[PDB]
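Notes to accompany the following structure.
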Amino acid sequence: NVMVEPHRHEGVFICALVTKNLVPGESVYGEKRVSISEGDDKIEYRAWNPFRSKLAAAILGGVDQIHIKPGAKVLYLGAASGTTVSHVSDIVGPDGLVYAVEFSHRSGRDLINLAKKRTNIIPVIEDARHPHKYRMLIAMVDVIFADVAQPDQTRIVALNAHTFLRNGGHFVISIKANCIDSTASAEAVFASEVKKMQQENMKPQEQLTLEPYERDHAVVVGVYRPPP
Ligand SMILES: Cc1cn2cc(C(F)(F)F)cc2c(=O)[nH]1
């Protein structure tokens, strides 16, 4: 009788959505934990709340790829207090790496406390608008995740990609249309942001919206193909 089944996405499981807890015994944001013991074996999972984590909403919504997998190197822009980052850290595991870039010092203190227990998280308390200021800290990554909410932030993500994202690496970008242009339709916003990505050789491969968890919020996944 298996209680927690592997999801299609490696490192993700269904119990609903959970990740394998890199730090057994501890919750990050009050989430439920499920510890299963059999003989001498023991594994713990943490519930992943799609109402707080856009990535979890996208997974439940059926996104085909997330590119966040065991051993992956991740640049996470807008890491906030580390809710979603903690689950990314679970997925990439001890051989992966998560750079958690966050502008707010208050949020940064939460990230630093989270990363004390998680070897694979590097807090980077900096303004993502100016990646030249922290470029010396960031090894080239496999995937960039970003939460975009202003009409200049796809371009910020792209500037980070041009500095840090490997050729043929991937991006997962959440778009809050209301925050980009509240006078535009959500479709106008999502089309315009996809266009901005394409201009930067960030080529979308799929996109979805996040109902019932969020209103007028899309996640775009794609591939980075810079010219020579
Ligand atoms: C909550 C949050 C979101 N965010 C988004 C960006 C980028 F412009 F890179 F997209 C940067 C940040 C950040 O420092 N904090």
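Shown for chain A, in order and in Swiss-Prot numbering: 85-99, 105-317.
According to its header, this structure was worked out by X-ray crystallography, 1.8 Å.
Yeah, the Cβs are placed from backbone N, Cα and C, and that goes for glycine too.
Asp216 (S-adenosyl-L-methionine binding site) is surrounded by 12 other CB atoms, counting those within 10 A of its CB over all protein chains shown. Feature annotation from Swiss-Prot assigns S-adenosyl-L-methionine binding site to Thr172, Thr173, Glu191, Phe192, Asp216, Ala217, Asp236, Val237, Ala238, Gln239.
Close to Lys121 (mutagenesis position) in the fold, though at least 6 residues off in sequence, lie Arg135, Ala136, each with a CB less than 8 Å from its CB. The annotation that Swiss-Prot gives for the mutagenesis experiment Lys121 to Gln reads: Mimics acetylation; impaired ability to methylate histone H2A; when associated with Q-102 and 205-Q-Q-206.
In the three-state DSSP classification, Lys121 (mutagenesis position) falls within coil. Here the residue is the original one, while Swiss-Prot reports the published mutagenesis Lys121 to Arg with the comment Decreased acetylation; restores ability to methylate histone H2A; when associated with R-102 and 205-R-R-206.
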Filtered recorded positions, from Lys121, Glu191, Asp236, whose Cβ is under 6 Å from an atom of ligand 1: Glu191, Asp236
DSSP three-state assignment (helix, strand or coil) for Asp236 (S-adenosyl-L-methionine binding site): strand
